[PDB]
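Each remark here refers to the structure printed beneath this line.
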Amino acid sequence: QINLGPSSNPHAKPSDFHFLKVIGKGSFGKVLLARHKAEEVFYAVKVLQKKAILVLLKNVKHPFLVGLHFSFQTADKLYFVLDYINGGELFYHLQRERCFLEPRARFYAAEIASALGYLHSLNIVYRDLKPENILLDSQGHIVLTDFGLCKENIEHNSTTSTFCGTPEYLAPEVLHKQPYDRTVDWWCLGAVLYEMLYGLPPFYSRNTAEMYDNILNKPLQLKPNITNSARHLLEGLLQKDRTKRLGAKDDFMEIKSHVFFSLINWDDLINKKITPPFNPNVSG
Ligand SMILES: Nc1ncnc2c1ncn2[C@@H]1O[C@H](COP(=O)(O)OP(=O)(O)NP(=O)(O)O)[C@@H](O)[C@H]1O
Ligand SMILES: [Mg+2]
């Protein structure tokens, strides 16, 4: 019997749902598209085996973090019932469009930044923001896929492939296996912004070992066709020494106040009053 916290529902069974298709496979459990038999609504359901576990859940509500509706368990499995986010992976749109213009990139970067700053205020670090974790909902707002699962208590294969490794943004300090602190999130934000503007992750190589070598040892080169403010922001977020990285002293306040983000009304942003730059052609 596992303590799932306030989201726990002692009455729910897998039999409650019509599982339709597999949305995706994750290190910590498969995500399925499921319909609630009775309610007639669609959810994303994450399913994790209990044998995989060596508070396991601390869910946080925020406009740009995926909503957790409830959680339940069987003799063998744990089920987490989530908002089904159907606007597509942000980097699916990026790939389709080659790159984003700065106002578009700024919007997405700001929404992610707000969620990260909020988490840090609650002494929570995101730790592993990857492209696959960044979705758009049907309206075109950012939704991050982590919902508070305590990963450092669940077993998984973190094997890396020699060529063409799963996309992720490893900060120099993560490669050094140093304790995760909040500034890893700011490196990840920088990498996401870089990729939105330039079309590839910073330091990229087909050869994963080369890419790690680049992250650690290759100076940041920022190609032309971005503004001075964007350049200065990326220079700050992609500082290799976390003690010199933008956000090291005053966290989110340093990002919030950066000139790249001057045009963002953070209050309007977090209250979803800024109509998104792009509307995905979906509604459900
Ligand atoms: N609520 C959701 N709605 C739609 N797609 C989702 C949802 N949650 C996750 N996905 C997709 O399902 C896949 C697996 O989820 P993900 O959060 O990557 O799982 P994980 O590997 O167990 N956790 P992490 O270690 O943070 O990646 C990803 O491609 C997500 O984009
Ligand atoms: Mg994953």
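All residue numbers given for chain A refer to Swiss-Prot; the residues shown span 82-135, 149-378 in order.
Placement of Cβ uses the backbone N, Cα and C atoms for every residue, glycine included.
In this structure, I104 (ATP binding site) is part of a beta strand by DSSP. According to Swiss-Prot, the feature ATP binding site maps to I104, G105, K106, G107, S108, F109, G110, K111, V112, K127.
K127 (mutagenesis position) falls within a strand when secondary structure is assigned with DSSP. If you draw a 10 Å sphere around the CB of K127 (mutagenesis position), it holds 24 other CB atoms from the protein chains shown. The annotation that Swiss-Prot gives for the mutagenesis experiment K127 to M reads: Abolishes enzymatic activity.
The local packing around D222 (active site, proton acceptor), expressed as other Cβ atoms within 10 Å of its Cβ over all shown chains, amounts to 17. Under the three-state DSSP scheme, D222 (active site, proton acceptor) falls in the coil class. Under the heading active site, proton acceptor, Swiss-Prot lists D222.
For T256 (mutagenesis position), applying a Cβ distance below 8 Å and a minimum sequence separation of six or more within one chain yields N301, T302, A303. For the mutagenesis result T256 to E, the note given in Swiss-Prot is Low activity.
For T256 to A, Swiss-Prot lists a mutagenesis experiment annotated as follows: Low activity. Under the three-state DSSP scheme, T256 (mutagenesis position) falls in the coil class.
Swiss-Prot gives this note for the published mutagenesis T256 to D: Low activity.
In three-state terms derived from DSSP, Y298 (mutagenesis position) belongs to neither a helical nor a strand segment and is classed as coil. The C-beta environment of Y298 (mutagenesis position), restricted to residues of the same chain at least 6 apart in sequence and closer than 8 Å, consists of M305, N308. Here Swiss-Prot describes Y298 to A as a published mutagenesis experiment; the accompanying note says: Abolishes interaction with NEDD4 and NEDD4L.
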**Message:** Long-range neighbours only, meaning 6 or more apart in sequence with Cβ under 8 Å: which ones does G110 (ATP binding site) have?
**Reply:** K127, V128, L129, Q130, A133, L172
**Asked** Cα distance, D222 (active site, proton acceptor) to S108 (ATP binding site), nearest Å?
**Response** 12
**Unmodelled segment of 13 residues: Cα separation of flanking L135 and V149 in Å** = 13
**For the ATP site built from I104, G105, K106, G107, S108, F109, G110, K111, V112, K127, further residues of that chain with CB within 8 A of the site's CB center** = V128
**Request:** Report, in whole Å, the straight Cα-to-Cα distance of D222 (active site, proton acceptor) from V112 (ATP binding site).
**Result:** 18
**Request:** Return the members of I104, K106, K127, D222, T256, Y298 (the recorded positions) with CB less than 6 angstroms from at least one atom of ligand 2, or none.
**Result:** none
